[PDB]
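First the structure, then my questions, so here it is.
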Amino acid sequence: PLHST
Amino acid sequence: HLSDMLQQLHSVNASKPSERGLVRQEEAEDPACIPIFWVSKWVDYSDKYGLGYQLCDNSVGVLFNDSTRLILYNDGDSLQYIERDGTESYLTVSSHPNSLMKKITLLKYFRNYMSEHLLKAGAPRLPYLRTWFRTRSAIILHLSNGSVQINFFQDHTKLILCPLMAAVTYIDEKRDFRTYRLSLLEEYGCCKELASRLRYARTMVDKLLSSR
């Protein structure tokens, strides 16, 4: 993933 | 403080905390060691600009691809800029040198994305992001206060390691947030899940030390 949740 | 963290992890891991008698993990909890800061959100736009992050106090930062850093305090205007040579300067979003226009604009975009989107991790008792890297399984975030945060992508579990407190905060799959003294984990043990993640953490701290 390229960002957090 | 990375060498200190590594020694603390060597010590907990050598105690084989999940492999002996009755685990009394709860007796290792120490709420006085709850961290002041951790990373609540992050955006990896490193193919172009850098890594943007929010700390739990709603401040934001960016570690740009040129190894410079911008930090927006949670008042929404005050800025700290750190040049490649380490020089720190203070300014605001409204009053800045023209040379920082591009970077300030980029920070506004990251800030807006993390205000509009994403869940705040750990929803505490400024540090900036010293370095970070990703593996297939996790993202590893090293703060300038010595803390090392490891977010596991698959199961959303997280560790926040602080070498000053010699403590680890574990956020589990249910978002329960428990802080342990590392030496009390040696004393009382822990579950195999936490133990495995601490073995991984040691490997990540070795990677940080060998690449610093």
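Following Swiss-Prot, chain B residues are numbered 373-495, 499-500, 508-594, in order.
Heads up, header says this was done by X-ray crystallography, 1.5 Å.
Here the Cβ of each residue, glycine as well, is placed from N, Cα and C on the backbone.
From Swiss-Prot, here are the annotated features:
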type	residues	note
DOMAIN	B:410-488	domain 'POLO box 1'
DOMAIN	B:510-592	domain 'POLO box 2'
MUTAGEN	B:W414 to F	Abolishes interaction with CDC25C and reduces centrosomal localization
MUTAGEN	B:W414 to F	No effect on centrosomal localization, nor on S-phase progression; when asscociated with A-427. Loss of centrosomal localization and of S-phase progression; when associated with A- 415 and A-427
MUTAGEN	B:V415 to A	Loss of centrosomal localization and of S-phase progression; when associated with A- 414 and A-427
MUTAGEN	B:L427 to A	No effect on centrosomal localization, nor on S-phase progression; when associated with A-414. Loss of centrosomal localization and of S-phase progression; when associated with A- 414 and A-415
MUTAGEN	B:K492 to R	Severe mitotic defects leading to prometaphase delay. Increased localization at kinetochores leading to increased levels of phosphorylated BUBR1
MUTAGEN	B:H538 to A	In pincer mutant; loss of centrosomal location and decreased interaction with phosphorylated CDC25C and BUB1; when associated with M-540
MUTAGEN	B:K540 to M	In pincer mutant; loss of centrosomal location and decreased interaction with phosphorylated CDC25C and BUB1; when associated with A-538
Which one is it: of the mutagenesis positions B:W414, B:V415, B:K540, whose Cα lies the shortest distance from the Cα of B:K492 (mutagenesis position)?
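Checked the mutagenesis positions B:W414, B:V415, B:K540; minimum Cα distance to B:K492 (mutagenesis position) goes to B:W414.
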I'd like to check the chain gap: with 7 residues not modelled between B:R500 and B:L508, what is the distance in angstrom between their CA atoms?
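It comes out to 14 Å between the two Cα positions.
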Using C-alpha atoms, which one of the mutagenesis positions B:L427, B:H538, B:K540 comes nearest to B:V415 (mutagenesis position)?
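Comparing Cα positions, the candidate nearest B:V415 (mutagenesis position) turns out to be B:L427.
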Determine, to the nearest whole angstrom, how far the Cα atom of B:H538 (mutagenesis position) is from the Cα atom of B:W414 (mutagenesis position).
14
Test of understanding: give the count of other CB atoms lying within 10 angstroms of the CB of B:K492 (mutagenesis position).
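Neighbour count, Cβ to Cβ under the 10 Å cut-off: 14.
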Which ones, out of the mutagenesis positions B:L427, B:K492, B:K540, lie near enough to chain A that their C-beta is under 8 angstroms from one of its C-beta atoms?
none
